[PDB]
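Have a look at the structure below, then the notes.
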Amino acid sequence: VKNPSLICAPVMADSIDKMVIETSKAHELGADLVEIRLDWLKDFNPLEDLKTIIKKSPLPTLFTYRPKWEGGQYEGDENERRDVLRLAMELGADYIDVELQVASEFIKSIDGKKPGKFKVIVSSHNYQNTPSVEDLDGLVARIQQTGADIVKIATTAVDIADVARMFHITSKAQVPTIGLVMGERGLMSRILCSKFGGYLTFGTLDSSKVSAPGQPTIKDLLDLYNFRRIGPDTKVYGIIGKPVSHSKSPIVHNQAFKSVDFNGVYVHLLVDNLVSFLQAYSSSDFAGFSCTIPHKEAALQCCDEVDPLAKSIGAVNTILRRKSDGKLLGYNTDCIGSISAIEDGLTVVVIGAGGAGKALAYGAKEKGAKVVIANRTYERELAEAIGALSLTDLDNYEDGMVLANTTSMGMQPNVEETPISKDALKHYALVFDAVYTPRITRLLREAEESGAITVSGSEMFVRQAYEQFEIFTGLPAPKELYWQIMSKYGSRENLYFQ
Ligand SMILES: O=C(O)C1=C[C@@H](O)[C@@H](O)[C@H](O)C1
């Protein structure tokens, strides 16, 4: 609905001097406006303080005086609370956010007294779930009926599938609408606003200044997710998994898309149920996906067509939604990424029997010496599917062997977790670890201390990544670019996007 989404920054410092500093920071960061959360001020002299903020703020101002009964900090007299908001408006505020519950009385009180550039936002918060379209429609109608200039609705994501309902609302409501879904599972709703008609989204000054679950930083919205480039025709892609907050696929793919000016956007997709997820997002708006634990093997089942290599491997880590009919095509870029990374580093001991284990096992077989599998659950016929061992026995096992971890052991925040005793490593010439967050896992650490050579999971990550790009865009893999992007933008550790 209308203009691209605005980026609003929540200002919650407990003093006026500090809020002024925050509004400046917001301007510096690239935000379009700021929401002054008046209920967070330790000391508050309405007339004086409000006057200051409006004056010193380099950006348009939206004032909120959130009461305890609506999840805010304000306690006390309701009329006094309302007087402040009225003051804000008459002092030059660009917007005020008034709660649905009291919006009618409030808007009536300012009848024939609203400044020229003043807009009233009426909001509703649902901390339980995301209602049906039917109920959302009714809520929109109710908010409209109060005389609101802008409809504002914040719901909670029980499942990632809930976002689609919110997109339908912001995309089809014929009134300026701010629709957001809270929680990590709703993050996508905060990023794709400009594609689905959202009037505004909230971005933080930093990872610690969050006013609601799921809010990303302004910097990430602008530089990581290329927010300004997102539009109605932009195609959406994302990494499917659980957990998914550690993934850097959104970093690399978005840079690449921008670099070649491809009209696409890549986001994190926290999926609990893969089957329902793919069902909830089958429209042409969602052109492709990457898959990690625990959906690599499951994706294979959901694809309409599977690449011979993927079928032969038994798992899919890349999905493409064919424009032609609209079906899903499964591919596997893990195999070539793992094998090449390893060979470059230069009997293979594969740790893990999941999708990554399958791929790496297959490739190790197809290219030289034979391998043996070692999974937490002994049963995971894998060793006989390509020509076995129980995890606990791995410690008990030549002197120039190769070890390849494809499990999540050691992945952040489980930094002190390793899949094998450092005493065994003494028998390996090379050790690979598919885990790339952190770059140097405990395994790789004690491996280099064990005198062996180490191959980082980033080597495999970048390789399998540019192959997905080619699959997604149909453009030749810009390999050199991906190595550059990973080096310049994907080097920081302990990052969680949620
Ligand atoms: O962390 C990630 O974003 C990924 C990890 C690997 O499993 C890859 O196979 C997947 O395509 C993306």
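Here, residue 1 is simply the first one shown, and the rest follow in order.
Structure determined by X-ray crystallography, 2.0 Å.
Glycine is treated like the rest: Cβ placed from N, Cα and C.
Classification of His125 (active site, proton acceptor) by DSSP places it within a strand. Around the Cβ of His125 (active site, proton acceptor), the number of neighbouring Cβ atoms within 10 Å comes to 19. According to Swiss-Prot, the feature active site, proton acceptor maps to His125, an assignment based on a curator's inference.
Long-range Cβ neighbours of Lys152 (active site, schiff-base intermediate with substrate) (same chain, at least 6 residues apart, Cβ-Cβ under 8 Å): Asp97, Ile121, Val122, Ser123, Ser124, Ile143, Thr177, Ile178, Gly179. Annotation comment: Swiss-Prot describes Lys152 as active site, schiff-base intermediate with substrate, evidence class a curator's inference.
Summarising the annotation, Swiss-Prot assigns active site, for shikimate dehydrogenase activity to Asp334 (among others). Neighbour list (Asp334 (mutagenesis position), Cβ cut-off 8 Å, at least 6 residues apart, same chain): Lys296, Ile313, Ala315, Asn317, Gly355, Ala356, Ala359, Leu360, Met460, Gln464. For the recorded site, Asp334 (mutagenesis position), the DSSP three-state label reads helix.
Counting every protein chain shown, 22 other Cβ atoms lie within 10 Å of the Cβ of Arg37 (3-dehydroshikimate binding site). Taken from Swiss-Prot, the feature 3-dehydroshikimate binding site covers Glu35, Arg37, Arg66, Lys152, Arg190, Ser211, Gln215, and the record attributes it to experimental evidence.
In the three-state DSSP scheme, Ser247 (mutagenesis position) is classed as coil. In Swiss-Prot, the entry for mutagenesis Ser247 to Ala (Swiss-Prot position 336) states: 13-fold decrease in substrate affinity but almost no change in activity. The structure shown retains the original residue.
Note: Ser249 (mutagenesis position) has non-local neighbours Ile239, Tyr266, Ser290, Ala465, i.e. same-chain residues 6+ apart with C-beta under 8 A of its own C-beta. For the mutagenesis experiment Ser249 to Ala (Swiss-Prot position 338), the note given by Swiss-Prot reads: 10-fold decrease in activity, and 9-fold decrease in substrate affinity.
Taken residue by residue with DSSP, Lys296 (mutagenesis position) is part of a helix. Annotation of the published mutagenesis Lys296 to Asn (Swiss-Prot position 385) in Swiss-Prot: Strongly reduced shikimate dehydrogenase activity, but no change in substrate affinity; the original residue is retained in the structure shown.
Here Swiss-Prot describes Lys296 to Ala (Swiss-Prot position 385) as a published mutagenesis experiment; the accompanying note says: Strongly reduced shikimate dehydrogenase activity, but minor change in substrate affinity.
Recorded in Swiss-Prot as a mutagenesis result, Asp334 to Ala (Swiss-Prot position 423) carries the remark: Loss of shikimate dehydrogenase activity.
Per Swiss-Prot, mutagenesis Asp334 to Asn (Swiss-Prot position 423) is noted as: Reduced shikimate dehydrogenase activity, but no change in substrate affinity.
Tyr436 to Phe or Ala (Swiss-Prot position 550) appears in Swiss-Prot as a published mutagenesis result, with the remark: 100-fold decrease in activity, and 2-fold decrease in substrate affinity. Following the DSSP three-state reduction, the secondary structure of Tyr436 (mutagenesis position) is coil.
Only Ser247, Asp334, in sequence order, out of the recorded positions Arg190, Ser247, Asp334 have a CB under 6 Å from ligand 1. Where the chain is interrupted between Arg380 and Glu381, 2 residues are left out of the deposited model, and the two C-alpha atoms stand 6 angstrom apart. Closest to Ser211 (3-dehydroshikimate binding site) in space, going by CA atoms and restricting to the recorded positions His125, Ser247, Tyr436, is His125. Once the 2 unmodelled residues between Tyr397 and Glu398 are set aside, the endpoints remain 9 angstrom apart, Cα to Cα. The secondary structure of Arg190 (3-dehydroshikimate binding site), as reduced to three states from DSSP, is helical. Here 2 residues go unmodelled in the deposited structure, bounded by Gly387 on one side and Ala388 on the other; the Cα atoms of these bounding residues are 9 Å apart.
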